[PDB]
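Q: To start, I am sharing the structure in question, which I have written as structure tokens.
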Amino acid sequence: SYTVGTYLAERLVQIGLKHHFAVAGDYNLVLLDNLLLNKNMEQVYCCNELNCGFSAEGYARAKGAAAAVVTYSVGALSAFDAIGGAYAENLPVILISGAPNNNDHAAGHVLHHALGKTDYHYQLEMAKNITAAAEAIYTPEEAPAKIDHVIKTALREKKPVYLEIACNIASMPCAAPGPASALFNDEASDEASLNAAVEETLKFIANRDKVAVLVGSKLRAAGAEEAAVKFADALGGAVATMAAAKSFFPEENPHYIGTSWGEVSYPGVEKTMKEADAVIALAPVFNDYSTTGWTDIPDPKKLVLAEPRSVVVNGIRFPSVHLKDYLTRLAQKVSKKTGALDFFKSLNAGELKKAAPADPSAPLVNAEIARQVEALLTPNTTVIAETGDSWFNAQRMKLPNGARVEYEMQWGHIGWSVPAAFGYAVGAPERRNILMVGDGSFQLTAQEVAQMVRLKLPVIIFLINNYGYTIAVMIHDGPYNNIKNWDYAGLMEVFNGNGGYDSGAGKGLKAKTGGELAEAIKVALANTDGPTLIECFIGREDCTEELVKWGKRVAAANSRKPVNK
Amino acid sequence: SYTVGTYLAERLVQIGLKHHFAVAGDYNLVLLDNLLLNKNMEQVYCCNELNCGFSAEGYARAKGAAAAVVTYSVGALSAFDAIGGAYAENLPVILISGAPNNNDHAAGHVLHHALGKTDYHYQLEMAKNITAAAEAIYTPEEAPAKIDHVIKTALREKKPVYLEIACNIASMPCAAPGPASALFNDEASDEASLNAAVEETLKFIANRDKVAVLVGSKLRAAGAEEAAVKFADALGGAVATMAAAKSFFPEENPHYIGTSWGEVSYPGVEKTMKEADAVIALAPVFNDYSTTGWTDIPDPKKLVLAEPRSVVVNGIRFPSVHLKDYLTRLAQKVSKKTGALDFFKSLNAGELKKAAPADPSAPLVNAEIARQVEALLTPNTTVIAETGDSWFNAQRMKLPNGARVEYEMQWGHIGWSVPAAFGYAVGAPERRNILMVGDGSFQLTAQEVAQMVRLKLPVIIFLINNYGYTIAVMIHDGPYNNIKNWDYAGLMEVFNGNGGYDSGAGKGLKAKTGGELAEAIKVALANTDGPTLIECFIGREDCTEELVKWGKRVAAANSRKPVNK
Amino acid sequence: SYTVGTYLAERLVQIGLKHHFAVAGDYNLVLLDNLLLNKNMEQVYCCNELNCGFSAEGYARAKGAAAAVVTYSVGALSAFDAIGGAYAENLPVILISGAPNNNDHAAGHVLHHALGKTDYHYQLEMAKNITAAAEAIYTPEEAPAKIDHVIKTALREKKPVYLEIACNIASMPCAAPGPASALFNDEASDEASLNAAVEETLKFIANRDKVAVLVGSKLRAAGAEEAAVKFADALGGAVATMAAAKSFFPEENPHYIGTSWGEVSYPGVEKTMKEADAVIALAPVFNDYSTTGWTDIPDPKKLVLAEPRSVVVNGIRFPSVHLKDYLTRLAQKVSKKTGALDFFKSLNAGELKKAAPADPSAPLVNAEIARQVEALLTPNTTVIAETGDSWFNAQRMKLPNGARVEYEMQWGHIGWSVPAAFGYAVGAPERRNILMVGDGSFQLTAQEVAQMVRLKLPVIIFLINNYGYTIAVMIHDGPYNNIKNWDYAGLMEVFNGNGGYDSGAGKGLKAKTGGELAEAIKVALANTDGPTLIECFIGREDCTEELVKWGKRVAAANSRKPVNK
Ligand SMILES: Cc1ncc(C[n+]2csc(CCOP(=O)(O)OP(=O)(O)O)c2C)c(N)n1
Ligand SMILES: Cc1ncc(C[n+]2csc(CCOP(=O)(O)OP(=O)(O)O)c2C)c(N)n1
Ligand SMILES: Cc1ncc(C[n+]2csc(CCOP(=O)(O)OP(=O)(O)O)c2C)c(N)n1
Ligand SMILES: [Mg+2]
Ligand SMILES: [Mg+2]
Ligand SMILES: [Mg+2]
Ligand code: NI
């Protein structure tokens, strides 16, 4: 039969989870015990609750959904930062929090781990601000509906949700869960709306032969990646990805012209976007970063805006239309509109200029690092790129079909990448998992590398030691951009603890030249029993020219003076 | 003149801050530039925002107030956890957050670091649940009043507060601040009430010779420690401390009888408390941990409750009576009530039983560690004691007058002790600052030690490596109590980074015998240029006797089934 | 083309509104101008915002949805009470509030009608607590998505929603709305779940022969009234209505046995429910009133709980199964379960005892009022029954098929009935609309009768003048149950204002005997050009027997002492 804990466990298993992440606390131990009863799913422990949140976030990037289990108050509050991130990056992370004994409610009881008042709903009220659904379970009878509600909502909305469970009811009997299919049940497109949206689009591009497609960072959340490819092949138009949509469209496809990102776009892309008479944006996010300081905004008179669940085209809004249906039907009706792609080719702007192989003995530079990492890409590779110049190194890489890049470009939490890489590697252990992270970001969440060691995850970490917050240096410089330098390579043996209670097979290596990097990479690819950190030493001013151009824009936008109102 | 930024800086300097803590972000960079302009204060940088909040918390325990500065969303949300802790521990920490350009407001703008919607009041709305005041500054004209409001509230209520500042107004001119005294202005005790409360207190104990005094954990926040010593000397009664009130009363005062903590009370203290005719609780916090699972609750018909700003005595409640004034006035009128103390001493229940110095060559045991640590205790010494068995090692120690213990027993966030020690040492560098932390807790926030090395703080760290969450093992045991063991001593040289971009003078030593421990403690004292981590190895089962007894009652309280209603 | 305002009006028209209700204020004037441009809809003006909210609520009962427009703060806050009522009664009311000029945002601007602070999100934040969706529109670009989102949520959830619109963008251009069918697009039942829930129900009642069906008060919201009689006819079991579900099932269907309401159930009904071995609860709301002070809770070991969007049966919970689809499939496969119906008939409990026609010249008594009112009931009739003895008067009436009763038994706001009857009459002017209201309730919202006069609505108002709050006198008597008597009949000539600026055709009559009432009812049916209020005079202690029995049990529940720990 079922308890509150094993009901939740079963639902998690039904939406496809093979792992859930947890930090033990006295308010969730019984719950953890009940989750553990389901041998179809593994309990993975993290160091702190922030890393736990980002671990699940990364896991959801690999498997589509995730779960994090923390304790009441002291656990959940730091996790909220990760949950906020999951929301911003449209990932269904289910955050489960232990909660006080339900006898301690409306009793006038001060409780440990809480604020010192007799109020026990402040955590729920906080969570409401950063989740698609949030529920507290204080009795077993209400458990099944609340669990089903939040899990259904997360999958439908592609947003994180919140659950708290009284510690003394986690083992209480409750109803059994029905079929898994009920959890994914969602409304189909309104047929009439779907047909009118497609027809309006054909009317719009009837005498606009220069059609460009702009791939956006919500395309995976809409499950519309495959459909985008059918539509593009049918259209024969020019296809560019927004920066945060890297790898959301096959780069070996003949219609792909590269990255669209204002003045830091691939060669010929900015001109082509300007020359197109119609722009079809598939699930874009336009914010201050993606529009390069509000300098690159799509011409509203040319824009066909196709969101996950609605289309605006030809001055008409069509709610209740799923992007994948709209793309699939459109791909069946559309004729060739090659004008944009023909214009792009007529530019002869050439491929992205990339640096030649560096002299192996010469001092290591950022370009030489990017070159060697790119050479590691395969159809089975995933690169995790941290906020920082790593954003731009990654954007410059040509991806073979199948290879993935993971960005956190809406939330932008430095340190996200380390736990996110951990969780991703747990979720997709069969892939070659590469983490590109700067020294500054790495310090926020570095202990999660020890969990990589613990689970023998062969993550390859390229640690860019440029000695400071360089991306911040290119926005606005000051003494707050300086940090304490670590011996990052030596940190691996610390996490191994060889000679201690347990063991580890992680390796840490330093690279000061192109030759030393190449040797380290060879060692990394041979390490199958643990992660390999490659500490790369480069100058502080040595970064992509993209970062410098983009940095000026961002700084000017942020700092622009108030307008009288 | 003054700007929004330099206005804030001046107010912080006026309330006695000599440092503030910060994590740079593109929404607070200009704010940070302005704070720097005031050289009467130093800007201290932290690894992540959680740590930064706890550093401010620790700093507040040393200086009486503190400030932390983070960036919007990604910074603030994780720091909320520390702020909640400051609320629970009655510490005026001022959290200042950068916020979006004020032109981005109601403009329909999606921004980096936000949830992907177009509204920016969720952070503030969350903040309101865990602060005594929360204000957003969107224009220069509003800044002074809002800054003054939150700071006055923080100091008066002894609670943390929240301020956010639009990033494009930090350098905007505003009014100059007035005299610092205005920030400490607080109401006096209502004279009529003060007198009535004291009189009612005299009537209540007129025929109750066995009066016992219970020192609670809000005593310092009430600024009433000195007045308690005066009242006690006048009463000549028996004085015991609650667990969290350790060092809030002089332990070599002839009226001090030890710790009152249910069945884990000092010898005879429990009997003396149950034998008393009248218990005078000074600023007590009665939660589930402090009452040992609701087993040791004060007798309601013996209790005089003297909270920080009110007194309940003899069935009458007297608001607007400051604890400090109450005790001082009471000290002038009270007569001798020695019965409880007389009863205590007759019991012949000897002093706390401590083990004799172990064989310096034999394997290290918990008792021995606590022995040498106690021998380091000095009137100049502060012990920061982490959640876990460190709580009880510290509770068992006799403190010379002047010696301080710092507990986070209401919030009980593990990992707190590391950044807290950092911030405390920054705020009290002349003191001998000792940190007693478990291996499990250390892993959550270990990177902040790197900041101890950076500022050359001679903190002495006793890391108790028993390989896991032993305290949780004594509440409810499971696989979630196990962790990845590190080489913690080796971590120090990683943080030093000698041979890298910079240097550090921290030391990492291992201690496995009572003898190895003794030599390490010598090396640690000899190290004045940085922190010293002493990794002590002991078994998992090797904990204090108190932890086990106490843990069972706590586990029982948390697990008790519901009652029909 | 469309403005923010005309976009809203078209969507309201599309979901089936022929009227919207409004109160003018300087923050919604231009919005009201834009709504008026759509001729397919009339704009109806109310006295105050509370009544305007309750008129929309009534309208929604008649037409399935409604909209109310009010001004910022002073209008909205009062209307929030009505909106909470719509949430409680599962009625999709759309509350649209004017809001400040969008230039006044984050400008440090104090505005009339607001709290005197400089921030303007408190009204939204409040609204979130009592709606299924709540959006603020500050720019014309975001309007269509937000308007579409709140309306679709309201229709899907059957709950009220909230919209505010900046007063200076109501005339601003925006996209055009797509096809109306988009707004009703909902998910279908999960086929595997639907079939599994059908089977589990069949297995559960395999040898549970005495099957009873309990019609609950959310059956209309679930759109499942028709599917309920299909199921009922197939099963051949006994069907009882919960008090609040009166008229949600055909009372001359051969399976109907009457009201199930504890010790005030119809004769035989209570014994039938106890005797049954299976109870099929259809969309029930079990609260303290419907369970008669928790004295009548359905046996959990025999309950099939079929909610609007889920089913719990045989220990298994089936989300994603619509009640309509569930009952329809069930009717196709279920076999005869007559046992409970056989049991009911064998009881020979007889019909509900009803008084014979009194002597016309004798003093009026409650039963005679209910008799004559019952005699007016027709297939074209709707009774609006106010909180108080009217509840039980209406509950006792036999309804011809077609006749409806409207209750507000979840929210229970006295005074609801007057505005509610107004909106209902506006939305169903063809029907015989009868309002049964106590003198106590009438005084709260009496002015809305003047609007009945204004639109010439032939509402028949029975005003039970027993001089006070009789229902509360039976709960717990005190001086707070006495009121100031009015001349309720003469109030009609006041609202007519004949001889003034306009005219009115309302009539007010007094009835002190059975015959006087008979005579007044005839002139009421004659009056086609306006409402007719009949002021009936009865004693304070002259109420239904059910009221006292029910009242005692309710007062017991609410006053019961607290539980220990
Ligand atoms: C939690 C959090 N705190 C602060 C920031 C602000 N921030 C953005 S980039 C950055 C610097 C990143 O440093 P590093 O990892 O060294 O990147 P790189 O030097 O390669 O640019 C900072 C502090 C953030 N994005 N998230
Ligand atoms: C953030 C947070 N997560 C979980 C807990 C619950 N908790 C209390 S003590 C503890 C174990 C502490 O481990 P350690 O530092 O090794 O203490 P020791 O084993 O010496 O008792 C945990 C997980 C907590 N207090 N705070
Ligand atoms: C706004 C509001 N205030 C108070 C109540 C509580 N209440 C319930 S019944 C009642 C008295 C109703 O008086 P009346 O309409 O004369 O009913 P009757 O005497 O006919 O039973 C009151 C005050 C309520 N339901 N709603
Ligand atoms: Mg860096
Ligand atoms: Mg431990
Ligand atoms: Mg009455
Ligand atoms: Ni605003």
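We number chain A the way Swiss-Prot does; in order, the residues shown are 2-566.
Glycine is treated like the rest: Cβ placed from N, Cα and C.
Quick paste of what Swiss-Prot says about this protein:
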- A:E50: thiamine diphosphate binding site (BINDING)
- A:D440, A:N467, A:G469: Mg(2+) binding site (BINDING)
- A:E50 to Q: Almost complete loss of activity (MUTAGEN)
Q: Return the count of C-beta atoms lying within 10 angstroms of the C-beta of A:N467 (Mg(2+) binding site), excluding that atom itself.
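A: So the Cβ neighbour count for A:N467 (Mg(2+) binding site) comes to 22.
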Q: Since the record lists A:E50, A:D440 as recorded positions, which of them has the fewest other Cβ atoms within 10 Å of its Cβ?
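A: Least crowded of the recorded positions A:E50, A:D440, by Cβ count within 10 Å, is A:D440.
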Q: Whole-number Å only: compute the distance from the Cα of A:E50 (mutagenesis position) to the Cα of A:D440 (Mg(2+) binding site).
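A: One finds 21 Å between the Cα atoms of these residues.
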Q: May I have the list of same-chain residues other than A:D440, A:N467, A:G469 whose Cβ is within 8 Å of the Cβ centroid of the recorded Mg(2+) site, in sequence order?
A: A:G439, A:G441, A:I465, A:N466, A:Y468, A:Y470, A:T471, A:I484, A:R541
Q: Sorted by position, what residues of the same chain at least six away from A:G469 (Mg(2+) binding site) have a C-beta under 8 A from it?
A: A:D440, A:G441, A:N482, A:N483, A:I484, A:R541
Q: For A:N467 (Mg(2+) binding site), just give me the three-state DSSP call.
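A: Once the DSSP labels are grouped into three classes, A:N467 (Mg(2+) binding site) ends up as coil.
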Q: Can you tell me whether DSSP puts A:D440 (Mg(2+) binding site) in helix, strand or coil?
A: helix
Q: Work out the three-state DSSP category of A:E50 (mutagenesis position).
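A: The residue in question, A:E50 (mutagenesis position), is helix (DSSP, three-state).
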Q: So which recorded positions out of A:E50, A:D440, A:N467 are up against ligand 4, CB under 6 A?
A: A:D440, A:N467
